[PDB]
Amino acid sequence: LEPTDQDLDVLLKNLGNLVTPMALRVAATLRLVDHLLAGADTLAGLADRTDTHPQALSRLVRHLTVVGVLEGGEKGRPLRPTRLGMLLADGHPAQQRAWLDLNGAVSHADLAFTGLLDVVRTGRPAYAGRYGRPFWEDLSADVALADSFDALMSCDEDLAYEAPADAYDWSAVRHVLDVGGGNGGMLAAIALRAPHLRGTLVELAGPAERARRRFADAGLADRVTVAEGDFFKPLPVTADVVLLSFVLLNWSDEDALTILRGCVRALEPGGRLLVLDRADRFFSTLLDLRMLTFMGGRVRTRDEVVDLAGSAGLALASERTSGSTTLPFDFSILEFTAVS
Ligand SMILES: Nc1ncnc2c1ncn2[C@@H]1O[C@H](CSCC[C@H](N)C(=O)O)[C@@H](O)[C@H]1O
């Protein structure tokens, strides 16, 4: 097979092109598109507004112009965003400015892709090697990263947990242990549907503080408590339901297995462990590699999660997938009992 001239062009400009995506990141971070729409239309205007090196900005703008993000500045026209480039305006619903924003979590973590060689060699995440602590520990301690990460997730939205909370009968459940519950979305939606239910959420310090507030706002502090803990350590209480809501997919087979054994150990006799989790080919492989490189996890099919659960000492007892309007993906509750 013989590479065409069009093949080499696509590899240089697109697939092998590391330079342009960093230019787009820098344009988002500097709010370049917003500053042009706000009246700026000369390189030195823009440089003035962004506290950047005029000459170096010119050179970044040159490149953004070639690649179709900006137009103008004919060297006499006014510098301006293209149709494409308006994706980096602040209010655009696709939020691409925030995705690419280097202050934000996703773009900041994307930089770790420079260590992808190591990630393919060892199967370990690159995030720590670049920033000094692993991804969730980093987010826990730095609120701007955690809130920028959350804002981009559809799970952050108001009614995001209503559907999964509706797909499961909570009426006889006494105590939910919500392992890695984040800011408490699922548990709050559970507690509201089941007034006698008690909850314990286990989190790092960052999300724990945000859950304390969600549970107070919701009139739930009396029966839903927040404990700072490490779900690699033994869990601080037992429960007739243990809940892992969008947690497993962040962890390697190895890690996800030590978490699950930790949950089984906390599971009261006869109790249930619930895992809530879950052109087109491109976006899943993109997410998959981010998941791998950011934190060492992966999107795991139903069967995979079931054998994984199997080696932690759990048998499947029911599955149930469904859609919501609000979630761009379908969700899925797997329900396990202890085999012993
Ligand atoms: N060692 C650890 N101990 C407790 N929580 C941890 C942890 N490592 C990561 N986490 C937490 O795991 C969560 C995963 S994402 C939030 C999941 C939440 N249950 C939801 O429904 O969306 C993060 O909030 C992160 O703080």
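We number chain A the way Swiss-Prot does; in order, the residues shown are 10-84, 86-288, 296-357.
For all residues, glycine too, the Cβ spot is worked out from N, Cα and C.
Annotated features in Swiss-Prot:
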- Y171, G190, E213, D240, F241, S255: S-adenosyl-L-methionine binding site (BINDING)
- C165 to S: Approximately equally active as the native enzyme (MUTAGEN)
- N260 to A: Does not affect hydroxylation of 10-carboxy-13-deoxycarminomycin but abolishes the methylation activity (MUTAGEN)
- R307 to A: Abolishes hydroxylation of 10-carboxy-13-deoxycarminomycin (MUTAGEN)
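Proximity to ligand 1 at the level of Cβ atoms, with a cut-off under 6 angstroms, picks out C165, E213, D240, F241, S255 from the recorded positions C165, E213, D240, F241, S255, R307. Counting other Cβ atoms within 10 Å of each Cβ, the lowest count among the recorded positions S255, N260 belongs to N260.
Ranked by Cα separation from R307 (mutagenesis position), the recorded positions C165, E213, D240, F241, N260 are led by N260.
When the recorded positions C165, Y171, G190 are compared by the number of other C-beta atoms lying within 10 angstroms of their own C-beta, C165 comes out lowest.
For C165 (mutagenesis position), the nearest neighbour among the recorded positions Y171, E213, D240, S255, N260, judged by Cα separation, is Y171. In the three-state DSSP assignment, the secondary structure recorded for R307 (mutagenesis position) is helix. Ranking the binding-site residues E213, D240 by how many other Cβ atoms lie within 10 angstroms of each Cβ puts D240 at the bottom. The Cβ of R307 (mutagenesis position) has 16 other Cβ atoms within 10 Å, all protein chains considered. A sphere of 10 angstroms centred on the C-beta of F241 (S-adenosyl-L-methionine binding site) encloses 19 other C-beta atoms. At the Cα atoms, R288 lies 19 Å from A296, with 7 residues between the two left unmodelled.
Following the DSSP three-state reduction, the secondary structure of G190 (S-adenosyl-L-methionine binding site) is coil. Between the two most distant C-alpha atoms of the annotated S-adenosyl-L-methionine binders (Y171, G190, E213, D240, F241, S255) there are 24 Å.
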